[PDB]
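To start, the structure itself, in structure tokens.
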Amino acid sequence: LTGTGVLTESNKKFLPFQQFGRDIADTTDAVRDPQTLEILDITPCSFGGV
Amino acid sequence: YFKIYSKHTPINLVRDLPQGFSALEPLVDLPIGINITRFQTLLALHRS
Ligand SMILES: *[C@@H]1O[C@H](CO)[C@@H](O)[C@H](O)[C@H]1NC(C)=O
Ligand SMILES: *[C@@H]1O[C@H](CO)[C@@H](O)[C@H](O)[C@H]1NC(C)=O
């Protein structure tokens, strides 16, 4: 799952079967780590208008 | 693929199904790749 963002600690408690979390835009908000098996919350980068 | 979803619920109703809401979690996915059109429950006898 390729992406670009800031990875933060996720308060969300995923169910054991669940590995991904999809926002209203069908883009992964959070992903369950494939090595340490924890939940990481993806947030987009600080885009802005100049 | 054979998907088995299951849920265990503690109830205290004597006869019929209780009325309520309980979403079934997915338990196990089986790579079987076979045709299935019929099923049968397996019970256990009690011998004395
Ligand atoms: C290997 O993966 C398992 C779970 O998939 C994890 O518990 C374990 O810590 C991992 N080992 C290393 C060295 O990352
Ligand atoms: C699956 O079994 C049914 C019952 O015999 C049969 O009608 C059907 O053609 C079978 N399908 C395949 C893909 O074998």
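By the numbers in Swiss-Prot, the shown part of chain B spans 200-247.
The deposited model was determined using electron microscopy, 3.2 Å.
Any Cβ shown, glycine's included, is placed from N, Cα and C.
Secondary structure from DSSP puts B:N234 (mutagenesis position) in coil. Here the residue is the original one, but Swiss-Prot notes a mutagenesis experiment at this spot, B:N234 to Q: Increased resistance to neutralizing antibodies.
Quoting Swiss-Prot on the natural variant B:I210 to V: In strain: Omicron/BA.2.75. In sequence order, B:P217 constitute the residues six or more apart from B:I210 (variant position) in its chain with CB-CB distances below 8 Å. Following the DSSP three-state reduction, the secondary structure of B:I210 (variant position) is coil.
Counting only same-chain residues six or more apart in sequence, none has a Cβ lying under 8 angstroms from the Cβ of B:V213 (variant position). Record note (Swiss-Prot) on the natural variant B:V213 to G: In strain: Omicron/BA.2, Omicron/BA.2.12.1, Omicron/BA.2.75, Omicron/BA.4, Omicron/BA.5, Omicron/BQ.1.1.
Natural sequence variation is annotated in Swiss-Prot for B:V213 to E, with the remark: In strain: Omicron/XBB.1.5, Omicron/EG.5.1.
For B:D215 to G, Swiss-Prot lists a natural variant annotated as follows: In strain: Beta/B.1.351. Non-local neighbourhood of B:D215 (variant position): empty, since no residue in the same chain at least six residues away has a C-beta under 8 Å from its C-beta.
According to Swiss-Prot, the natural variant B:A222 to V carries this note: In strain: 20A.EU1. Within 10 Å of the C-beta of B:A222 (variant position) we count 6 further C-beta atoms, all protein chains included.
Recorded residues B:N234 (mutagenesis position) and B:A222 (variant position) have their alpha carbons 28 Å apart, per Cα-Cα distance.
Counting every protein chain shown, the number of other Cβ atoms lying within 10 Å of the Cβ of B:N234 (mutagenesis position) is 5.
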